[PDB]
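Just below is one structure, and these are the notes that go with it.
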Amino acid sequence: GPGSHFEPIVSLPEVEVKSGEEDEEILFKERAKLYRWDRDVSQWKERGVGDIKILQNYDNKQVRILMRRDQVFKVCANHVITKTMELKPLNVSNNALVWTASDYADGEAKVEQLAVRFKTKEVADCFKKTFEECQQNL
Amino acid sequence: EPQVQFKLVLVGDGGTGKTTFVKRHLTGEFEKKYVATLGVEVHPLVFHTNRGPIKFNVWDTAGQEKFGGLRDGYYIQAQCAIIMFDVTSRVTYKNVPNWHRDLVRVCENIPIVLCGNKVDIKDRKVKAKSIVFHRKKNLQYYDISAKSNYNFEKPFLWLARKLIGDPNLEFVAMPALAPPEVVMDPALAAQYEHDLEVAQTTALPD
Ligand SMILES: Nc1nc2c(ncn2[C@@H]2O[C@H](COP(=O)(O)OP(=O)(O)NP(=O)(O)O)[C@@H](O)[C@H]2O)c(=O)[nH]1
Ligand SMILES: [Mg+2]
């Protein structure tokens, strides 16, 4: 209640946390809703909402996709772009693209079918264009 | 590398959205089907802050009497709690005192957040005016929605600031480690192919 009383408190030191993106160039950054296919129940499940990025390392020129959730900033997608990936439209939805990747959002590699949805068809077309431009430069 | 662990007990009436709230933080999904929790389900949630990663071990308890399980037995050694109710169901708010009474009986002065869920629904029954229980007990209250994610991170940010004693604590971008180039297993190649074909016939939730 009101007034003096003891509470258990754990004091922690400040830490400099690196994002892991310091050495990469932003080729694409737009808001999106990411989905993941759950084969056990045959459903697309929401995977995160935020900015999805196509990043390229300045030095080694490696290209990956990275996305973080809003407000919590946790990773919901983290995978390199390969020449074998096929980014296709999801015909049964609007402004949606589908592809398969070995993703590391949860700390370990998991093969996943992903679907990304953008605000406009225009942004979707720009994502698919930048995605395929990175593939051709492989 | 979690600097600290905290046991968080999540309580509230059945159907208020506790399991949906936790799953949203765990996987980012929004589960629409109501499958009642049987007793408890424990899930870890890690948040990265300017003072390191903080892990909450969330004890998501059952709100239905018939599925209560240990009930207050799950509260032992709890360091914080969330009481959830439904702003479209007055009875869930009417029972908030009972949940709070059961929590303090076992844990006493732990930080507790009161959450009114499902504020995305237009036909709101428990108006912001009628919510006065947080004042009568000195709890932190947030309107939240697991469907729209409105304020869905505030209960953990506040509990973190209370347990760590840092009013300026912030959530920060978790390190996004550059992933290695893995060659996919040719054995499961046919399975990945079938899954993709079925997925291309199924539409996104909304
Ligand atoms: N419109 C809306 N529905 C929600 C929201 N959060 C949860 N729901 C829905 O409410 C129902 C109850 O979800 P659930 O999380 O299982 O409830 P619970 O509090 O865990 N129940 P129990 O105590 O039985 O385990 C589900 O149909 C879920 O989709 C929300 O913010 N908005
Ligand atoms: Mg539940």
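The numbers used for chain B are those of Swiss-Prot, and the residues that appear cover 6-211, in sequence.
Structure determined by X-ray crystallography, 2.3 Å.
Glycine is treated like the rest: Cβ placed from N, Cα and C.
Annotated features in Swiss-Prot:
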type	residues	note
BINDING	B:18-25, B:36-42, B:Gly68, B:122-125, B:150-152	GTP binding site
DOMAIN	B:7-171	domain 'Small GTPase Ran-type'
MUTAGEN	B:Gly19 to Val	Blocks DNA replication; when associated with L-69
MUTAGEN	B:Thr24 to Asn	Has low binding affinity for GTP and GDP. Decreases nuclear import of proteins and RNA. Stabilizes the interaction with RCC1. No effect on nuclear location during interphase. Loss of activity in triggering microtubule assembly at mitotic chromosomes
MUTAGEN	B:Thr24 to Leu	Has low binding affinity for GTP and GDP. Almost completely abolishes interaction with BIRC5
MUTAGEN	B:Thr25 to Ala	Minor effect on the interaction with the alpha phosphate group of bound GTP
MUTAGEN	B:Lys37 to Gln	Mimics acetylation; enhances the nuclear export of RELA/p65
MUTAGEN	B:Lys37 to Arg	Decreased acetylation
MUTAGEN	B:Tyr39 to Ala	Abolishes steric hindrance that traps the essential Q-69 in an unreactive position, and causes slow GTP hydrolysis in wild-type. Loss of one hydrogen bond with the gamma phosphate group of bound GTP
MUTAGEN	B:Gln69 to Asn	Unable to hydrolyze GTP. Increases binding to BIRC5 and promotes exaggerated spindle formation
MUTAGEN	B:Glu70 to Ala	Strongly decreases the relase of bound GDP
MUTAGEN	B:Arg76 to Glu	Probable loss of interaction with NUTF2. Loss of transport to the nucleus
MUTAGEN	B:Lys134 to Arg	Loss of normal mitotic chromosome segregation and formation of sister chromatid bridges
MUTAGEN	B:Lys134 to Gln	Loss of normal mitotic chromosome segregation and defective mitotic spindle orientation
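Here the features listed in Swiss-Prot are placed on the structure.
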residue: B:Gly19; record: mutagenesis position; DSSP class: coil
residue: B:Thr24; record: mutagenesis position; DSSP class: helix
residue: B:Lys37; record: mutagenesis position; DSSP class: coil
residue: B:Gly68; record: GTP binding site; DSSP class: coil
residue: B:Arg76; record: mutagenesis position; DSSP class: helix
residue: B:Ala151; record: GTP binding site; DSSP class: coil
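The 6 Å Cβ screen around ligand 2 retains nothing from the recorded positions B:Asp18, B:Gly19, B:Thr25, B:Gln69, B:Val124.
For the mutagenesis positions shown (B:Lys37, B:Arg76, B:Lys134), fewest C-beta neighbours within 10 angstroms: B:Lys134.
Here B:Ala151 (GTP binding site) is compared against the mutagenesis positions B:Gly19, B:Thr25, B:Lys37, B:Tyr39, B:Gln69, and the shortest C-alpha distance is to B:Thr25.
Summary: among the recorded positions (B:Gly19, B:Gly68), the fewest other C-beta atoms within 10 A of the C-beta are counted at B:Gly19. Cα separation, B:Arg76 (mutagenesis position) to B:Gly68 (GTP binding site), rounded: 9 Å.
By the rule that a residue counts when its Cβ sits under 6 Å from some atom of ligand 1, the recorded positions B:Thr24, B:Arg76, B:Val124 yield B:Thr24. Look at B:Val124 (GTP binding site): DSSP puts it in coil.
Distance noted between the C-alpha atoms of B:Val40 (GTP binding site) and B:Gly19 (mutagenesis position) is 10 Å. Counting only same-chain residues at least 6 apart in sequence, those with a Cβ under 8 Å from the Cβ of B:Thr25 (mutagenesis position) are B:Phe35, B:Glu36, B:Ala151, B:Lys152. The local packing around B:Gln69 (mutagenesis position), expressed as other Cβ atoms within 10 Å of its Cβ over all shown chains, amounts to 12.
Using CA atoms as reference points, the mutagenesis positions B:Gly19, B:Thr24, B:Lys37, B:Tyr39, B:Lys134 were checked against B:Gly68 (GTP binding site), and the closest is B:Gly19. Closest to B:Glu70 (mutagenesis position) by Cα-Cα distance, out of the recorded positions B:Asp18, B:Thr21, B:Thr24, B:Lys37, B:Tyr39, is B:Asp18.
Per-site Cβ counts within 10 Å over the binding-site residues B:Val40, B:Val124, B:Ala151 peak at B:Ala151.
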